[PDB]
Amino acid sequence: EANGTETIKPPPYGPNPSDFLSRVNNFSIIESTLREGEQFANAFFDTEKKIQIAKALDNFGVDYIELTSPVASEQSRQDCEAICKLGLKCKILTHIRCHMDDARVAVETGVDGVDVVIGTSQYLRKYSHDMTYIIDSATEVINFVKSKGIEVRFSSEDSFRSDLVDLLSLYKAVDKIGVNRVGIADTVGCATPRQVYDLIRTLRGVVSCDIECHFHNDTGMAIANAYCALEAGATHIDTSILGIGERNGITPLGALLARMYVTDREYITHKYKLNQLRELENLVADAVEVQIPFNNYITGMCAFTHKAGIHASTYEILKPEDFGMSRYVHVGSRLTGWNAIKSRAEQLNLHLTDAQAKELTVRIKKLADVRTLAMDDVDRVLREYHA
Amino acid sequence: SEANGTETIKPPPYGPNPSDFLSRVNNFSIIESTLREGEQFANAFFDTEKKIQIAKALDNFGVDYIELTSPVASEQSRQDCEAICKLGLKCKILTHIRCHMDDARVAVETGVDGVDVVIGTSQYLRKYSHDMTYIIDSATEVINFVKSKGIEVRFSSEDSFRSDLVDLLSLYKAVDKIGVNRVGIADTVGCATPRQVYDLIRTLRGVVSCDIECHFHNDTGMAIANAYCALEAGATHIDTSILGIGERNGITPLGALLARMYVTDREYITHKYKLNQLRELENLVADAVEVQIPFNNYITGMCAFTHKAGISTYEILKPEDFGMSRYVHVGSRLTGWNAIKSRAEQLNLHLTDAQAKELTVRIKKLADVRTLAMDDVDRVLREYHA
Ligand SMILES: O=C(O)CCC(=O)C(=O)O
Ligand SMILES: O=C(O)CCC(=O)C(=O)O
Ligand SMILES: [Co+2]
Ligand SMILES: [Co+2]
Ligand code: NA
Ligand code: NA
């Protein structure tokens, strides 16, 4: 009787004009473990380690890897040269301040492009016969770099706290000069997704070149902001392995990939070697001496777990085979010692030998001897082993 | 200046939009679900004493609601509800139930302030009558029963972003006609996106007149961003979990949420919640479910308040507001006591000459097993308080 209502139906429901601008299954990662990652509290990468991380990334499938400025130190100039000489498939970028010395050094090292950042004293606003200009000094740099055949991206810092009048006018000016990309950076970690959406949609209307986005994760928006940026027309996203960067970091590589996988499995699965992801995180985890968080996306202990029983299959939007794993683990009890190793190793496709099981089981004991295990102890103890 | 410049892009009197009036970003309630959804975490096995501490600490922290596992799930579960409903918490106490008169009867018996009801496909139908949606007579009895005993009702559906919109919105409307405190939306699977969430919540806000609760899993990194957009669109209640703990990688984490809402409105959050108690709260749960605080955990993880030094403008979170003393400026790999000292002073622990020793030996006995993690510093210090 009184427990019903007329059914709410809508009043031909194909794609919206806005959908055509979306880059959600056609974008590039710019991998920044070797620039932004160097600002992580425990990053002290030496050349060899930089080289490995670079090879692994190129092999994993990213389109670009960004390096710390060559001008920053002499060790950087060298490492830049070193990495530019490996023959990687992906393009190699370096980050510079907007200056003629920084650029000369940058192209000397052999990069494929410079990510240029501009300072307030390098552009002005004035009425003339109101008008906004890049100064003559600055503009020469862009032209220089262009004339040496190198790609130029142009950015402003703290993009979400700048005057919009300033920012947009500047990006338009730079677009008239002609560059490959303009970048947007949430340095401070304060941007919200719909706010990111409006800004990129507008930028996409203002300029004609490509658009790059860089988001910090202070407030848990880095992955969401990158997503909305892609929806609005952004063509490139900076990521970092495990997100490592300044403070709690930027858009994490794996997290981004998890989100884009759900949106288009075929595209992500074929472009990137997803079963290589654990390996990639472990190599960085080792160098910066951190543990893979228990709740880390895809690769953390509990990402692929279902509670069995008293607090409990088609709620599995991520398929473990696509990322090198074998199954969701159905957890009904607190596994201890060997039991816990066996479960994770099996999930992870490690074909452990008789002796290895022992070496591990013994070590896990010597650990609990010091204090109680954490469930991240299981992943740590297994870090050295491969599928 | 030269040739290559442009005319300044300027807009064409600007104030708040009508949409802004519906936002709940500085006026919402947390429903804290460490004791329901958190029980589904791979390593969660809370006994009664531990459930009691967690409830007391959440109440003190300032959350408005705490959610408990269904009293029909098990006997221990029934008893723990009774136990917690008797503690005299300030916050309201809710339990989660399948929509059945038996489950409802025992929920009222235990003493809850409210039942979060989830309905199953067999309990509502579409039919033409002189295109109509109905909640079934025996399902509806449950709602009225609960209301007749003076207990709050929230009604929801599972896997809301994957349900047919026709069914879902029709059901919520019918429910609203019957009359309930709240309806709920849940992204059970972790696939929803913030603009999707906004659209759906705004529409729901237009369909029903009651309150709106949201539940978001974090499989794809959207849980916090979904919570926020849900709030902008009119949602009134967000489910959280300490450290996000739940099924798989969990739901919107309490700490993370509070960080996001803090930036949006410092005064509101700082005054409503005891932010300097977040760490102790996380550590209590970390201890029980035997995990370590992620190094990049929001606010409280080792690296949240670090600046690299080397080869105050950029500090949207103020360390003093969360009981800490400063951003640490890192130029070196601190080792042994150096690293303890740094973090301890950052966390405002005034350690004894003796306690420093106990810690230094222990961090050694730890690195003498395998090379250290930055997570180890927070781990050895877990037992110490400001
Ligand atoms: O040039 C950029 O956009 C990156 C600089 C940066 O790390 C930041 O703004 O956080
Ligand atoms: O009652 C609800 O809506 C939440 C149930 C749940 O945990 C979920 O949908 O993931
Ligand atoms: Co940055
Ligand atoms: Co859930
Ligand atoms: Na355009
Ligand atoms: Na309404």
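Numbering, chain A: per Swiss-Prot, residues 5-15, 20-137, 140-322, 330-404 in sequence.
Header says: X-ray crystallography, 2.7 Å.
Every residue gets a Cβ built from N, Cα and C, even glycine.
If you check Swiss-Prot, you get these features:
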- A:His321: active site, proton acceptor (ACT_SITE)
- A:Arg43, A:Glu44, A:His103, A:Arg163, A:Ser165, A:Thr197, A:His224, A:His226: 2-oxoglutarate binding site (BINDING)
- A:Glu44, A:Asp123, A:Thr197: L-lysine binding site (BINDING)
- A:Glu44, A:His224, A:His226: Zn(2+) binding site (BINDING)
- A:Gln47 to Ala: Abolishes the catalytic activity (MUTAGEN)
- A:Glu74 to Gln: Results in a moderate decrease in the turnover number and a slight increase in the Km value for each substrate (MUTAGEN)
- A:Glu74 to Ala: Abolishes the catalytic activity (MUTAGEN)
- A:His103 to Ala: Substantially impairs catalytic efficiency (MUTAGEN)
- A:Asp123 to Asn: Does not affect the catalytic activity but impairs L-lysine inhibition (MUTAGEN)
- A:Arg163 to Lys: Severely diminishes affinity for 2-oxoglutarate and substantially impairs catalytic efficiency (MUTAGEN)
- A:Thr197 to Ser: Results in a modest decrease in catalytic efficiency (MUTAGEN)
- A:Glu222 to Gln: Does not affect the catalytic activity but impairs L-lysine inhibition (MUTAGEN)
- A:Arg288 to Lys: Does not affect the catalytic activity but impairs L-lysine inhibition (MUTAGEN)
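For the recorded Zn(2+) site, residues A:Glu44, A:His224, A:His226 set the reference point as the centre of their Cβ atoms, and the other residues of that chain within 8 Å of it by Cβ are A:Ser40, A:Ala195, A:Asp196, A:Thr197, A:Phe225, A:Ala232, A:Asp248, A:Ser250, A:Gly255, A:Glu256, A:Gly259, A:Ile260, A:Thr261. Residues from the set of recorded positions A:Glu44, A:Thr197, A:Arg288, A:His321 situated with their C-beta under 8 Å of a chain B C-beta: A:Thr197, A:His321.
Between A:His137 and A:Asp140, the deposited coordinates omit 2 residues, leaving a Cα-to-Cα distance of 9 Å across the break. Rounded to a whole number, the distance between the Cα atoms of A:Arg43 (2-oxoglutarate binding site) and A:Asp123 (mutagenesis position) is 11 Å. Mapped onto three states, the DSSP output places A:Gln47 (mutagenesis position) in helix. When the recorded positions A:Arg43, A:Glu44, A:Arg163 are ranked by how far their Cα is from the Cα of the residue listed as 'active site, proton acceptor', A:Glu44 comes first.
Cβ contacts within 10 Å of A:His224 (2-oxoglutarate binding site), excluding its own Cβ and spanning all protein chains shown: 28.
Chain tracing stops at A:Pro15 and picks up again at A:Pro20, leaving 4 residues unmodelled; the C-alpha atoms of these two are 9 Å apart. Sequence-distant neighbours of A:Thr197 (mutagenesis position) (same chain, 6+ apart, CB under 8 A from its CB) are A:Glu167, A:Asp168, A:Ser169, A:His224, A:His226. Taking Cβ-Cβ distances under 8 Å and a sequence gap of 6 or more within the same chain, the neighbours of A:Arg43 (2-oxoglutarate binding site) are A:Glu74, A:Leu75, A:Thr76, A:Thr102, A:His103. If you take the Cα of A:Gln47 (mutagenesis position) and the Cα of A:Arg288 (mutagenesis position), they are about 22 angstrom apart, rounded to a whole number. Annotation note: A:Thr197 (mutagenesis position) sits in a coil segment as assigned by DSSP. Cα separation, A:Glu222 (mutagenesis position) to A:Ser165 (2-oxoglutarate binding site), rounded: 9 Å.
Checked against ligand 3, the recorded positions A:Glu44, A:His103, A:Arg163 give A:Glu44 as the ones with a Cβ under 6 Å from it, listed in sequence order. Flanking an unmodelled run of 7 residues are A:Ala322 and A:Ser330, whose Cα atoms lie 11 Å from one another. The 10 Å shell around the Cβ of A:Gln47 (mutagenesis position) contains 21 further Cβ atoms across the protein chains shown. Farthest C-alpha pair in the 2-oxoglutarate-binding residues A:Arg43, A:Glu44, A:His103, A:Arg163, A:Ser165, A:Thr197, A:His224, A:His226: 19 Å apart.
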